[PDB]
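Heads up, the thing below is written out as structure tokens.
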Amino acid sequence: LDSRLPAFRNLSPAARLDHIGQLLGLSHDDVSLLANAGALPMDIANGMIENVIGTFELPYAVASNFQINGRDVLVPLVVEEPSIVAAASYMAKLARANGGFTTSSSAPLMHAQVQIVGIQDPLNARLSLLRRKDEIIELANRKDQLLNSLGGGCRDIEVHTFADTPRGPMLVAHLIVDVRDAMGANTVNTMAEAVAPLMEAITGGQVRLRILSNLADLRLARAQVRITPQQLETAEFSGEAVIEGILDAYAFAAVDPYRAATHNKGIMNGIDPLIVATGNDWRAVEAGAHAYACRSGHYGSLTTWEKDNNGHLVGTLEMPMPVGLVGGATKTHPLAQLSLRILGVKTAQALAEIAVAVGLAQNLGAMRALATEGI
Amino acid sequence: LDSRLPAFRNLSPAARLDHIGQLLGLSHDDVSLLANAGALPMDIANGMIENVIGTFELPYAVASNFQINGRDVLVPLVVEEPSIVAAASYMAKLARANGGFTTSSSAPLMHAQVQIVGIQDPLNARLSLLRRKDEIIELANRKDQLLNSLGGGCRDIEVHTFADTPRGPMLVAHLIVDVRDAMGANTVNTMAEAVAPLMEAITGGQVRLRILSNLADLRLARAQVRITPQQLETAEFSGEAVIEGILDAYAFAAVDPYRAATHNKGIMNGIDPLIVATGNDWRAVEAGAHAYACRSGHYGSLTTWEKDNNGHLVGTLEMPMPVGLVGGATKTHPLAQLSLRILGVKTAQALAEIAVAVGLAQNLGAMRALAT
């Protein structure tokens, strides 16, 4: 319940573990998982990917001070780069004074693309599909009733066209599916294959690809922070000046893709480590994050920074966050299961909300640093 | 070296390791590193990042069959998702028949950004900097004399302007630096801080940010592959039909960002694992890759696929690839050092070339699967 971890940064790893062991009430066996190497059995490892000849380790750390919608959370991170954990913890600390981080998210919605070719009337074919939308949605939904009972399932169908391409005219259907606590790939791919035949019948063309889109722009996670001028006071700068500089730094990233790429990288320095820690696919999160950053036809910043009516620094982070609590290595990796135990997350979207708060804090630290450094 | 690794997929991890051990001539000490857990000492781990309480493992695998510019290479990969290693190995295998992968790259060039504000004459200030470009380049080239004798160093300066910004007018200088075998961040950031004072004097404004740009578009790595129709016909599909479908798949990715994001993700499924294996920063490679994919204003495909004059399928992958043989975890992690040993790479750009070939092969497999 209290994530402030005093002196944590100077406690030996063992001491730190013990600590985390107590405030979370961790089981004996659970502490053993991080106290001795080899938590990932070779036969579990050998079953995960192919041509396995061993394992590879990265430091497992915990960021402190985080507070999500008023409640404290400890955050596990796996990465090789220094400063990330510290910066995240420090900004999280400044965040608590003004209420911590405020988050929210959309329903866990993923797209499954169903590409159709060979139709001479793609535009007309599109209306035929929309005409029988509910018929397509039902076929897809009778392929996984458990999910429907669990509160998920196909909720809609969008169809897009690309009549003129070097390869001919293309029609692309998008199955919109609520995947509850899964990242969604197989739930979605599965349904895509189940409707493909019916779509062929309705359009008269042939389905080419049936697969999820990593541009999960219907599964957004949101986070907000607020920092006051008092908190940003350094030896040589006024907390106000620093706020103004951070604003100049954000503007620079909003206009220059060379700065934006770097700016967003910092955001991912905070997010990716939590993804690995929970056994999730970091390539999926990365692709969705960057593709979304250039949705305006201009590669820009995923976060926003402004000075509010009180003169306070307020930042935002809204982005796609496809992540899961079940699925793949999230279940088979003992440490992934433990990370979820440390986080206390009950839904995939809850984990997603924590991800953007950490990403927002990481961006903040990076900018505060650059903004406060002297010539 | 012969990277066939026959029956490798079915050998036990121990057998696979021994096999990699003979084949490479690794010492008992080196094999010991993958044969027992804990290759990464806590005190090494504890010094790597902050608030450490332990370690986290991921499978360490080796993709087979790769051939770079005629020479065989074994490729280490660390990832949690299945199919990646197998797909990469299988496409590499098809690639050998037609010469394997042909690669190349630019010099290891990185940008260091030096943002300048507080001036009412940015456009004019820019010419003043260009006027003394050489004076700036030399100052920077002293902050790191070792780099220069190794064959690297600041090689140029570009200056860009942003006249109207809701925050005022902005001038941004770009130091172009050859970082040899480093990824470059600290080499570049240091030089940026060394010139910032001189730039302030020349423009009259004040330096805000001084930091490298992760959009490493001056450090590109290139890979090519060729597959014949014979190699691509299944029990149910004709090779040419398959080549044609792959072509339809590429076209789809070139126009639809929803497909491109997925298409490019697959490319990174192949690249990121090699990055982690060598202790490199995977966020840096990811950011540069995707930012580069939408440079034209439209988020598209990093790879290209075409049918050449003899009807053969030919793909390419050109993209920024900032990686290092030295720097950070690449040196302190015993397994990172071992991965470089297995790779046999002598320069950072050589590792970069292997990265795009693996990324190209991964994209290929994904597409062959879906059109099949």
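Following Swiss-Prot, chain B shows residues 3-374, kept in their order.
According to its header, the structure was obtained by X-ray crystallography, 2.2 Å.
Every residue, even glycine, has its Cβ placed from backbone N, Cα and C.
Listed features, source Swiss-Prot:
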type	residues	note
MUTAGEN	B:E52 to Q	No loss of activity
MUTAGEN	B:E83 to Q	Greatly reduced activity
ACT_SITE	B:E83	active site, charge relay system
MUTAGEN	B:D183 to A or N	Reduced activity
ACT_SITE	B:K267	active site, charge relay system
ACT_SITE	B:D283	active site, charge relay system
Counting across all protein chains, other CB atoms within 10 angstroms of the CB of B:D183 (mutagenesis position) number 22
At the level of the C-alpha atoms, what whole-angstrom distance separates B:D183 (mutagenesis position) and B:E83 (mutagenesis position)? 30
Just how many other Cβ atoms lie inside 10 Å of the Cβ on B:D283 (active site, charge relay system)? 25
Select from the recorded positions B:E52, B:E83, B:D183, B:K267: which have any Cβ-Cβ contact with chain A shorter than 8 Å? B:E52, B:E83, B:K267
Long-range Cβ environment of B:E83 (mutagenesis position), under 8 Å and at least 6 residues apart: B:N271
Report, in whole Å, the straight Cα-to-Cα distance of B:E52 (mutagenesis position) from B:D283 (active site, charge relay system). 17
For B:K267 (active site, charge relay system), which residues of its chain lie six or more apart in sequence with Cβ-Cβ distance below 8 Å? none
Which residues in the same chain, at least 6 apart in sequence, have a Cβ under 8 Å from the Cβ of B:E52 (mutagenesis position)? none
